[PDB]
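Student: Here it is: the structure, laid out below.
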Amino acid sequence: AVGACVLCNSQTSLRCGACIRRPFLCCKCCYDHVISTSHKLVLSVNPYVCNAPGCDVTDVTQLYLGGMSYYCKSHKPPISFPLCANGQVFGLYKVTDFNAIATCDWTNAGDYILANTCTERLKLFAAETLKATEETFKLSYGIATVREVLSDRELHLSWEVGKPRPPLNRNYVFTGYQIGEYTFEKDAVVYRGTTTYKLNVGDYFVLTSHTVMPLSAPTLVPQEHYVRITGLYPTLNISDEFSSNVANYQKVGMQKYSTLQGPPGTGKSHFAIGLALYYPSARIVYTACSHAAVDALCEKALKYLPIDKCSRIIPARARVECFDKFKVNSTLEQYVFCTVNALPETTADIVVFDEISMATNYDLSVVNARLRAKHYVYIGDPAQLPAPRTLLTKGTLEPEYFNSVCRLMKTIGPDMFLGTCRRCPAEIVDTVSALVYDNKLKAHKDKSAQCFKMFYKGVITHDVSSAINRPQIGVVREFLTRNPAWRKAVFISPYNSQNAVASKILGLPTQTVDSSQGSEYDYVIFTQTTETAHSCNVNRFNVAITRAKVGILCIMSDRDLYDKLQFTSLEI
Ligand SMILES: c1n[nH]c(-c2nccs2)n1
Ligand SMILES: [Zn+2]
Ligand SMILES: [Zn+2]
Ligand SMILES: [Zn+2]
């Protein structure tokens, strides 16, 4: 009922009744908002509505204070003050960007650009508003009632009329009813339920929308710079394997927070785990948005850090299988590995947050709200894939706008930059170096002479918005007969439908460019499928070709990215 202004902190009884988040606005800022937007409902102890019986006047501009009550022009008593006067909405204790965040639908890229260029308190309001909007949008899709069951990985569904059909990919997790979360893949659909329950005909699914909690802590704490390493105690006996990062581990102790831009295979998990061997007394909470990224940190920690002092935090509502080698849910262990949504309310000497391009400003704030740390380290790469923004359909979101950390890495540069790629053949390293790294990524390996590119547009068929290019999978099939060493390759494409087809025709294991992020394969076969803005995204293209250690075959649709690939060209 009584709080502080989300724009200038001035205390107030006023909240905008028309904002989806009902932000507390002060007398001055509340006016500047109601007078510039369709938002005219103002909430105090009592709402600002005409007290006259059955009068439906709720617009604060058309209301007045008569005695200690509120009335419109038609019912105001002789002695009355217009609620809107002198640039103020009457309340207690007596902005252009705030209006755009309050009224936007989050479908344009300029909406996300603003949610990142604004003040710190408006970044939290934007994050709070966007997530609530994203969640209410989930209520606006049709229910799937089972019509029949084929096998243990197949069934047929009956969709709700009038309400749309949502996309079928692991990117949209349904919730069955209460028989666990379920996923689907294209008349015979594949049912992938978290719980092994014999699919009941008639049982229905619903996209589980969660309550959006208010954000309190900033996306980034205020930066502090120190004269010496603070609260952390370094070893002088620091393993030669981690000698390359000694200087950067010292920068970590001489700042409140630090940003590390680590391109593919430059030593991000090495840096993260080596930080624990450099400050061995220090308690480190390892966080990431995805379970796969918290597990990738676990696999590196298993190798270099004592298994007893490690704990893998697993949320009680167990969704997908994760890391099984640490003691589970021991919040007090020196090394805690946990996803941002499952983070407990604790403190740490250092907090490492990896895969920073996948974080949102909502995630950044949750991290600063649940973990109080001496030091914060943000590891990732703004040249890699960001979190998918389900409501965004108009315009492409640039890296400086993924989150506050990525904004810093693209504007002032990262504090630390891992510049030598030790995974990829020089053909791949030189290509991504020129494409997204300003020629600052260096190749540790030589050219493998196993990196091929083929310009083949083929034929694009659509299965709803997901694309398939059978002539591109046919060209791969031809290639494999003549290059049987490529039998061990992972098939990568920007579309799951293209992958579903290539899995049946080639038999190769399948990965979307997005699900391949953080992983490495000896050989990669990539079919671009289409020459759309999705498949031609340079961040997605960067992740696509940097998965390969030994060889890559790129069947290209785009003349632009094909001409940018520094690979051996193939004919057919
Ligand atoms: C030492 N300096 N960099 C590194 C690594 N880069 C890739 C994985 S480990 N070790
Ligand atoms: Zn204010
Ligand atoms: Zn409003
Ligand atoms: Zn009235």
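In order, the residues displayed for chain A correspond to 5325-5418, 5427-5509, 5518-5526, 5531-5916 in Swiss-Prot numbering, which applies throughout.
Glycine too: its Cβ is placed from the backbone N, Cα and C atoms.
The Zn(2+) 11 binding site annotation in Swiss-Prot covers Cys5329, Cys5332, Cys5350, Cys5353 and is backed by experimental evidence. Taken from Swiss-Prot, the feature Zn(2+) 13 binding site covers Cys5374, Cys5379, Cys5396, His5399, and the record attributes it to experimental evidence. Positions annotated as ribonucleoside 5'-triphosphate binding site by Swiss-Prot, on the basis of sequence analysis: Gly5606, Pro5607, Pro5608, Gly5609, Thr5610, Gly5611, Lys5612, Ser5613. According to Swiss-Prot, the feature domain '(+)RNA virus helicase ATP-binding' maps to 5581-5762. One natural variant catalogued in Swiss-Prot, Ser5360 to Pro, is accompanied by this note: In strain: Omicron/BQ.1.1, Omicron/XBB.1.5, Omicron/EG.5.1. Among the natural variants in Swiss-Prot, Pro5401 to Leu has the note: In strain: Delta/B.1.617.2. The residue drawn here is the original one. What Swiss-Prot says about the natural variant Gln5412 to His is this: In strain: Iota/B.1.526. For the natural variant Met5557 to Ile, the note given by Swiss-Prot reads: In strain: Omicron/BQ.1.1. According to Swiss-Prot, the natural variant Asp5584 to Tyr carries this note: In strain: Epsilon/B.1.427/B.1.429. In Swiss-Prot, a natural variant is listed as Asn5592 to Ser, annotated with the note In strain: Omicron/BQ.1.1. Variant annotation in Swiss-Prot: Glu5665 to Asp, described as In strain: Gamma/P.1; the structure shown retains the original residue. One entry in Swiss-Prot concerns the natural variant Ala5692 to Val. Its note says: In strain: Theta/P.3. According to Swiss-Prot, the natural variant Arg5716 to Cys carries the following note: In strain: Omicron/BA.2, Omicron/BA.2.12.1, Omicron/BA.2.75, Omicron/BA.4, Omicron/BA.5, Omicron/BQ.1.1, Omicron/XBB.1.5, Omicron/EG.5.1. Variant annotation in Swiss-Prot: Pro5743 to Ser, described as In strain: Mu/B.1.621; the structure shown retains the original residue. Per Swiss-Prot, natural variant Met5753 to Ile is noted as: In strain: Kappa/B.1.617.1.
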Student: With 8 residues left unmodelled between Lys5418 and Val5427, could you check how far apart their Cα atoms sit, in whole angstrom?
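Tutor: So the endpoints of the gap, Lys5418 and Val5427, lie 18 Å apart at their Cα atoms.
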Student: Taking a cut-off of under 6 Å between Cβ and any atom of ligand 2, tell me which of the binding-site residues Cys5329, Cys5332, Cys5350, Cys5353, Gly5611 pass.
Tutor: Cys5329, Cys5332, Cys5350, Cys5353
Student: Given the Zn(2+) 13 site residues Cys5374, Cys5379, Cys5396, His5399, which other residues of that chain have a Cβ within 8 Å of the mean position of their Cβ atoms, reported in sequence order?
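Tutor: Neighbours within 8 Å of the Cβ centroid, excluding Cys5374, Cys5379, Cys5396, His5399: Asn5375, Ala5376, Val5381, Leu5387, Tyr5395, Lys5397, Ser5398, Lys5400.
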Student: Just the number: how many Å between the Cα atoms of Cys5332 (Zn(2+) 11 binding site) and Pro5401 (variant position)?
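Tutor: Approximately 34 Å lies between the Cα of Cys5332 (Zn(2+) 11 binding site) and that of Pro5401 (variant position).
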Student: Compute the C-alpha separation of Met5753 (variant position) from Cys5379 (Zn(2+) 13 binding site), stating it in Å without decimals.
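Tutor: Between the alpha carbons of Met5753 (variant position) and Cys5379 (Zn(2+) 13 binding site) there are 55 Å.
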Student: For the C-alpha pair, I'd like the distance in angstrom between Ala5692 (variant position) and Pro5743 (variant position), rounded off.
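Tutor: Between the alpha carbons of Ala5692 (variant position) and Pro5743 (variant position) there are 29 Å.
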Student: Around the Cβ of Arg5716 (variant position), how many other Cβ atoms lie within 10 Å? Please give the count over every shown protein chain.
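Tutor: A 10 Å sphere around the Cβ of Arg5716 (variant position) contains 13 other Cβ atoms.
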Student: If you count Cβ atoms within 10 Å of the Cβ of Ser5613 (ribonucleoside 5'-triphosphate binding site), leaving out that atom itself, what do you get?
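Tutor: Result for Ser5613 (ribonucleoside 5'-triphosphate binding site): 22 other Cβ atoms within 10 Å.
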Student: Give the subset of the recorded positions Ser5360, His5399, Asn5592, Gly5609, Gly5611, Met5753 lying near ligand 4, defined as CB under 6 A from any of its atoms.
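Tutor: What lies within reach of ligand 4, judged by Cβ under 6 Å, is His5399.
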Student: What kind of secondary structure is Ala5692 (variant position) part of, going by DSSP in three states?
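Tutor: Assignment for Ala5692 (variant position) reads strand.
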Student: Since 8 residues are absent from the deposited coordinates between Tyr5509 and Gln5518, report the CA-CA separation in Å as an integer.
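Tutor: Distance across the unmodelled stretch, Cα to Cα, is 4 Å.
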Student: Go through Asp5584, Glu5665, the listed variant positions, and name the one with the sparsest Cβ surroundings, counting other Cβ atoms within 10 Å.
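Tutor: So among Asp5584, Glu5665, the variant positions given, the one with the fewest Cβ atoms within 10 Å is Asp5584.
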Student: Other residues with Cβ within 8 Å of the Cβ centroid of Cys5329, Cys5332, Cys5350, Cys5353 at the Zn(2+) 11 site?
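Tutor: Once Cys5329, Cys5332, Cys5350, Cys5353 are set aside, the remaining close residues are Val5330, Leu5331, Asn5333, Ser5334, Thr5336, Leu5349, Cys5351, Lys5352, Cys5354.
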Student: In sequence order, which same-chain residues at least six apart have a C-beta under 8 angstroms from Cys5374 (Zn(2+) 13 binding site)?
Tutor: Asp5380, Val5381, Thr5382, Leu5387, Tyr5394, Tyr5395, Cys5396, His5399
